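Step one of this worksheet: look at the structure below.
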Amino acid sequence: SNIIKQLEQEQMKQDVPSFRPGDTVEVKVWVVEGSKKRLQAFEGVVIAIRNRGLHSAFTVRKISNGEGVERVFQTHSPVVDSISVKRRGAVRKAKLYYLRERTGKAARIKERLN
Amino acid sequence: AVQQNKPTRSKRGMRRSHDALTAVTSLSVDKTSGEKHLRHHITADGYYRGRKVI
Amino acid sequence: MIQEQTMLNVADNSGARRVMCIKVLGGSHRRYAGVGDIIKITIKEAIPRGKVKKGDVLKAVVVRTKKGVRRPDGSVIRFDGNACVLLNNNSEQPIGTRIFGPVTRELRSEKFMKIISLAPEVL
Amino acid sequence: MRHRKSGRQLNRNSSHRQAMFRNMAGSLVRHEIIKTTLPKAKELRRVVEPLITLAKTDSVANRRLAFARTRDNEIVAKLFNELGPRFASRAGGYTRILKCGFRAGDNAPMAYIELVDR
Amino acid sequence: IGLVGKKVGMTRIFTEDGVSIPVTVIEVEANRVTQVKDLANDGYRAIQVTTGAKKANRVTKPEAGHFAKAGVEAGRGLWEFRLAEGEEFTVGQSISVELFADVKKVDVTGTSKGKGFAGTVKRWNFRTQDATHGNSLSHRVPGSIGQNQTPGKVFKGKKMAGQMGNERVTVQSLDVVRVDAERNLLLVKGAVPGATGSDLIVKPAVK
RNA sequence: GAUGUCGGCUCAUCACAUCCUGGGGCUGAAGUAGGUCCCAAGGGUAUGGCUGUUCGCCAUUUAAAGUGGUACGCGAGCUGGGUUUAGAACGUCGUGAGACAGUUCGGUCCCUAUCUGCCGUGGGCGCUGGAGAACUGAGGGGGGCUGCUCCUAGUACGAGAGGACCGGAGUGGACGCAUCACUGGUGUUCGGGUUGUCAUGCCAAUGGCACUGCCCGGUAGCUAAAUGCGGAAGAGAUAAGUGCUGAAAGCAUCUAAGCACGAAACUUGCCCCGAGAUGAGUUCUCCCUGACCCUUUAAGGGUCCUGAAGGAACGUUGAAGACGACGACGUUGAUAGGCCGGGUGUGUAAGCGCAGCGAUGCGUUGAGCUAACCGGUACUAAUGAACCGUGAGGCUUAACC
RNA sequence: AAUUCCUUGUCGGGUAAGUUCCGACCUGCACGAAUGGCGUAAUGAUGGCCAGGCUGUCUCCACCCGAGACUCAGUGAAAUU
RNA sequence: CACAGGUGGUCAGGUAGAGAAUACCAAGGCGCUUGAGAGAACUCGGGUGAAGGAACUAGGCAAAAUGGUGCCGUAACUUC
RNA sequence: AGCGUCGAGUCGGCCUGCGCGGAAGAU
RNA sequence: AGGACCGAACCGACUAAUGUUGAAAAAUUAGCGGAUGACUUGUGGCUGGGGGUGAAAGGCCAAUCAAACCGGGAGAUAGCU
Ligand SMILES: [K+]
Ligand SMILES: [K+]
Ligand SMILES: [K+]
Ligand SMILES: [K+]
Ligand SMILES: [K+]
Ligand SMILES: [K+]
Ligand SMILES: [K+]
Ligand SMILES: [K+]
Ligand SMILES: [K+]
Ligand SMILES: [K+]
Ligand SMILES: [K+]
Ligand SMILES: [K+]
Ligand SMILES: [K+]
Ligand SMILES: [K+]
Ligand SMILES: [K+]
Ligand SMILES: [K+]
Ligand SMILES: [K+]
Ligand SMILES: [K+]
Ligand SMILES: [K+]
Ligand SMILES: [K+]
Ligand SMILES: [Mg+2]
Ligand SMILES: [Mg+2]
Ligand SMILES: [Mg+2]
Ligand SMILES: [Mg+2]
Ligand SMILES: [Mg+2]
Ligand SMILES: [Mg+2]
Ligand SMILES: [Mg+2]
Ligand SMILES: [Mg+2]
Ligand SMILES: [Mg+2]
Ligand SMILES: [Mg+2]
Ligand SMILES: [Mg+2]
Ligand SMILES: [Mg+2]
Ligand SMILES: [Mg+2]
Ligand SMILES: [Mg+2]
Ligand SMILES: [Mg+2]
Ligand SMILES: [Mg+2]
Ligand SMILES: [Mg+2]
Ligand SMILES: [Mg+2]
Ligand SMILES: [Mg+2]
Ligand SMILES: [Mg+2]
Ligand SMILES: [Mg+2]
Ligand SMILES: [Mg+2]
Ligand SMILES: [Mg+2]
Ligand SMILES: [Mg+2]
Ligand SMILES: [Mg+2]
Ligand SMILES: [Mg+2]
Ligand SMILES: [Mg+2]
Ligand SMILES: [Mg+2]
Ligand SMILES: [Mg+2]
Ligand SMILES: [Mg+2]
Ligand SMILES: [Mg+2]
Ligand SMILES: [Mg+2]
Ligand SMILES: [Mg+2]
Ligand SMILES: [Mg+2]
Ligand SMILES: [Mg+2]
Ligand SMILES: [Mg+2]
Ligand SMILES: [Mg+2]
Ligand SMILES: [Mg+2]
Ligand SMILES: [Mg+2]
Ligand SMILES: [Mg+2]
Ligand SMILES: [Mg+2]
Ligand SMILES: [Mg+2]
Ligand SMILES: [Mg+2]
Ligand SMILES: [Mg+2]
Ligand SMILES: [Mg+2]
Ligand SMILES: [Mg+2]
Ligand SMILES: [Mg+2]
Ligand SMILES: [Mg+2]
Ligand SMILES: [Mg+2]
Ligand SMILES: [Mg+2]
Ligand SMILES: [Mg+2]
Ligand SMILES: [Mg+2]
Ligand SMILES: [Mg+2]
Ligand SMILES: [Mg+2]
Ligand SMILES: [Mg+2]
Ligand SMILES: [Mg+2]
Ligand SMILES: [Mg+2]
Ligand SMILES: [Mg+2]
Ligand SMILES: [Mg+2]
Ligand SMILES: [Mg+2]
Ligand SMILES: [Mg+2]
Ligand SMILES: [Mg+2]
Ligand SMILES: [Mg+2]
Ligand SMILES: [Mg+2]
Ligand SMILES: [Mg+2]
Ligand SMILES: [Mg+2]
Ligand SMILES: [Mg+2]
Ligand SMILES: [Mg+2]
Ligand SMILES: [Mg+2]
Ligand SMILES: [Mg+2]
Ligand SMILES: [Mg+2]
Ligand SMILES: [Mg+2]
Ligand SMILES: [Mg+2]
Ligand SMILES: [Mg+2]
Ligand SMILES: [Mg+2]
Ligand SMILES: [Mg+2]
Ligand SMILES: [Mg+2]
Ligand SMILES: [Mg+2]
Ligand SMILES: [Mg+2]
Ligand SMILES: [Mg+2]
Ligand SMILES: [Mg+2]
Ligand SMILES: [Mg+2]
């Protein structure tokens, strides 16, 4: 309880930027091709955030080479090098699973001018 | 499914060896009214732990 | 998470458009194929003048699944559809010459190096 | 299994339970002492005590929340005008349950539940 | 020997190379030796230990006299560990989680969570019969429980419905992820038996 | 005066004439891979198409898809396709009623478990003064499957082609145990959207009902598809088999004396139960240190005084639970509820203001509300008592003091 | 073939695989012309077969809401023997 | 049997609706003559379900699904 | 057997007593 | 116009589950067919047992049908138990 909170607190990243569902984010992740280590960008719409301390996660959806892809990132993982908000989206819901049934014009999110 | 043989009065009694009631171990006595009551319950006259609760 | 009767899209230019898993290979009572596993398939739909025909029985490697893949940090990668790449029944090398859509790092092995190379993106 | 679960079903469905406790909460606020079954009394605390807590801060919003949960303006008025002020300095524990034997008709364990300053 | 601890809960350790290790956090306070058993007196070699604390009103006079002879404060229970021929301990000695400093794997014993009265589907992984196709009242029921006149009985050990869980379970060969002597913590990789708050016995892995 | 009969489903259990995996002899055994016979029952031992099918053929797997017994195991466990009631038709036979070891379409499967058995779970008494714990381990149960890749090594072997033993490492399938950190499901007890209608005087705001009205999300818990772990090594005694030394039988001979090796079988090792193990065991600790009477005088029966250790009961309860049971707590108190703070979820409440003819938008505002969560907190309820349990614990013999 | 025993006849189609189905062949065990023959649009809670959609039918079950089952109080059966 | 059965005629409010369907209500009438707890297996009646989608089975049995109005549009075959 | 050797038994039929293998099954 | 179409009342009874000492000696629940007709329904009437009636199932004729029910021949007869 207090023990686990203390164990979790000391592993948490301090520099996680504020983002919300509907934002376009670019996540840079470490890829390790044997000895070679490099960053790969994954850019897309945040459709879900799990706020849960060290166990926080967020789900990013993108259309990639004619295929819908979702990645669930573990927010405090060292695999995740950096997160940056590219565009702020205006949505009502916490969870944008309805976007899975939409493509192109129908899947557009209005910009949040705030 | 039903018995093939009539069970005895002996076996009836043996089954009922666990049916006996337990009397209340003891009654409590209200400090004020002196009324006997079931422990942690109010008295018949509406006392509990000395206080006229109802 | 592919089983017998599962229909897959085709992530190559072999000519097949829809294939059905008829066996999950590689063990007694093995239930499911995930990304990187080889399945037996039948071709249910194909383009005319392709490398393969409707009704052909051959192998495929699963390259995308809706169930997706877990990574060592606990992350998930999920796709919108199930897709495979057709393999020659004996040699287990790709029939096609191009790969369509993303694949995953799970394929990075000696057996599926041609798929990795041809893939437009490796997640 | 019911590990860590809260709330008694009381051999009713959810809509019946909600209506019953709304009625019983109104009865307790009105009369300040009621007799009910011991399990119902224990559940009633979880309904009535939050209403009293709500009634410590008199605002339009809170009166409407209380109205939504009681559906009785007489009860809302008594909560905000009488009980909230009466319990302003008390940190929870606005009710007490007094066990009082067994009901004649069905041997149900009974209890009085009353507001503590009645 | 091993030590007695408490299941605090589960979390994860992120490694530098981006592995998330699921861990059970075990609180291992000082285990205090309450009795040493030897071949002469007892017929076997073992230590009895206590850990934690107990309310003085809940410590009975027989319990209290046993702790008083050892010269230790009452803990929440007593547990024995058998000694190997090399090992030696004194009454009143404290044993900390530092015992596990160089131990790579441990066996963890606890009482599994209680499922109460469980059906054959849950308890024994029996297959359900048809949900439809005419099935009459026999969806999760066990099916046949024997043969016919030969043998004309049900065999002992027949898998049937009954109490499930709430029993001693050992999970073997769990990696020790961290020994934190300062905070009285052992982190082991993966799940161990029992609810949060339950007692665990941790021993160096037998295999 | 009824022993339900085919096939399937569910659940099995044994045999070994062994399908796989293990050990081995012979080979027309170079190697790889086979053949054949011996030992071996530990574990393991396909999914589909067609058909009522069992079977079979076929497709595609697998280390393998064993053979049999169990009322051709299993309908007071399920099914009811086949088959043998009554309806109807075809072919066929018959003058006909009708009929067929022909076909075809349709066509009611009851039982609340007394006893045995079995899975669980209590109560009683016992175990010799009583009590609280920790144990020992007689005995019992669980578990025991295996692929592929790499190294050894393109080495041994082979004219090439191909291609090992032995040993080592990695990673899977199936199965099992646990768990909920993660990924998810559920989440009628949380939040929101929304249709119809009724109500709260009306507006605004809310509530009821319509499957939770319909939906979208989702906390705790439970959970698998989630992720940890397991099968072993080692040891003993062996099977078939292989030997050493060695006579009977000057030789020879694994055997007669003596000695050695030898497998998933056996006994252990691992996990769980376990002293009703009446053969009722052990260790540690705690408690009780009054008086008196009668009498078939004996392990006799009262009386007054005493009431321990501890237990139970009652109450607040639990990640424990059908009930019992088991665990926590009872004011010298966090046991439950409430309350406070936080978290989580939902997604910017109401009211007011501003913009707009208006629907609505914007500000106040990531607002309001928020279950089972976390950290705290005596506000409420866990009572002073009472109850059960006693008062030094048999005889005999031995040893010691 | 609502008729064919041999028979899952044979050939073609459909399926990865089809004793059923559809199209043929004629070797009709044992069709056949008002106890009608062969066709036939429409119709059918009719028989057989295939496909799209759909799904807890199934892989393989999980959780939840209710009514019983369980406990307490009241009443109080039955077959069988 | 104070029994989820059977029994002909007449009357016909409101909102929504094509409607005497259906939902919610009015007038009016009722809560069905054992209750109280608990929140096991299993049974019954329901809700939701990852990935798959008939692999189930004698057989898609059951379930899931479709579902309104207006307009556009609609094949073989046909007794038109 | 050694019979290029040394020092008494040795060979293999027959009949018969008692044993041995042949000999795998399902709670 | 219609033994026309969709669909309540009304009339039926194709499937499934439940129930099977039932709530019920044939039902309940979810679906299902007909629904201006060879329709359906109230009241009354007529047909009588080798007889009736039957869009024909040996169906129905008072929970009874390959010959109703009640009384009688009657203590039929029973080489059977
Ligand atoms: K068998
Ligand atoms: K061999
Ligand atoms: K075996
Ligand atoms: K059967
Ligand atoms: K039987
Ligand atoms: K049954
Ligand atoms: K018996
Ligand atoms: K979880
Ligand atoms: K959850
Ligand atoms: K409303
Ligand atoms: K004992
Ligand atoms: K128990
Ligand atoms: K509290
Ligand atoms: K706002
Ligand atoms: K506002
Ligand atoms: K919030
Ligand atoms: K014929
Ligand atoms: K004729
Ligand atoms: K004609
Ligand atoms: K007659
Ligand atoms: Mg009894
Ligand atoms: Mg709780
Ligand atoms: Mg009830
Ligand atoms: Mg409702
Ligand atoms: Mg439990
Ligand atoms: Mg099954
Ligand atoms: Mg039935
Ligand atoms: Mg059923
Ligand atoms: Mg017997
Ligand atoms: Mg008989
Ligand atoms: Mg053998
Ligand atoms: Mg065996
Ligand atoms: Mg054996
Ligand atoms: Mg063994
Ligand atoms: Mg088969
Ligand atoms: Mg049989
Ligand atoms: Mg058999
Ligand atoms: Mg039977
Ligand atoms: Mg049949
Ligand atoms: Mg007939
Ligand atoms: Mg039955
Ligand atoms: Mg054993
Ligand atoms: Mg065993
Ligand atoms: Mg598994
Ligand atoms: Mg959690
Ligand atoms: Mg979720
Ligand atoms: Mg929901
Ligand atoms: Mg809601
Ligand atoms: Mg009004
Ligand atoms: Mg309004
Ligand atoms: Mg209403
Ligand atoms: Mg209503
Ligand atoms: Mg061994
Ligand atoms: Mg010799
Ligand atoms: Mg093995
Ligand atoms: Mg006290
Ligand atoms: Mg939030
Ligand atoms: Mg609102
Ligand atoms: Mg803002
Ligand atoms: Mg709060
Ligand atoms: Mg707390
Ligand atoms: Mg035939
Ligand atoms: Mg044929
Ligand atoms: Mg053919
Ligand atoms: Mg098919
Ligand atoms: Mg078929
Ligand atoms: Mg034909
Ligand atoms: Mg004819
Ligand atoms: Mg003819
Ligand atoms: Mg003629
Ligand atoms: Mg003629
Ligand atoms: Mg005709
Ligand atoms: Mg014709
Ligand atoms: Mg009773
Ligand atoms: Mg009644
Ligand atoms: Mg009635
Ligand atoms: Mg009527
Ligand atoms: Mg109306
Ligand atoms: Mg109506
Ligand atoms: Mg229930
Ligand atoms: Mg159900
Ligand atoms: Mg549903
Ligand atoms: Mg699903
Ligand atoms: Mg969902
Ligand atoms: Mg889905
Ligand atoms: Mg589909
Ligand atoms: Mg299909
Ligand atoms: Mg099938
Ligand atoms: Mg099948
Ligand atoms: Mg259907
Ligand atoms: Mg439906
Ligand atoms: Mg012999
Ligand atoms: Mg008509
Ligand atoms: Mg009729
Ligand atoms: Mg109906
Ligand atoms: Mg019609
Ligand atoms: Mg109609
Ligand atoms: Mg007839
Ligand atoms: Mg009749
Ligand atoms: Mg006659
Ligand atoms: Mg006569
Ligand atoms: Mg007579």
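Heads up, the Cβ atoms here are built off N, Cα and C, so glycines get one too.
As written in Swiss-Prot, here are the features:
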type	residues	note
MUTAGEN	C:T97 to A	Reduced RsfS binding
MUTAGEN	C:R98 to A	Reduced RsfS binding
MUTAGEN	C:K114 to A	Reduced RsfS binding
MUTAGEN	C:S117 to A	No change in RsfS binding
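For C:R98 (mutagenesis position), other Cβ atoms within 10 Å of its Cβ number 12. Secondary structure from DSSP puts C:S117 (mutagenesis position) in a helix. For C:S117 (mutagenesis position), other Cβ atoms within 10 Å of its Cβ number 9. The local packing around C:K114 (mutagenesis position), expressed as other Cβ atoms within 10 Å of its Cβ over all shown chains, amounts to 15.
C:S117 (mutagenesis position) sits 10 Å from C:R98 (mutagenesis position), taking the Cα positions as reference. Here the Cα atom of C:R98 (mutagenesis position) is found 10 Å from that of C:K114 (mutagenesis position). All protein chains considered, the CB of C:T97 (mutagenesis position) has 11 other CB atoms within 10 Å. A straight line from the CA of C:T97 (mutagenesis position) to the CA of C:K114 (mutagenesis position) spans 9 Å.
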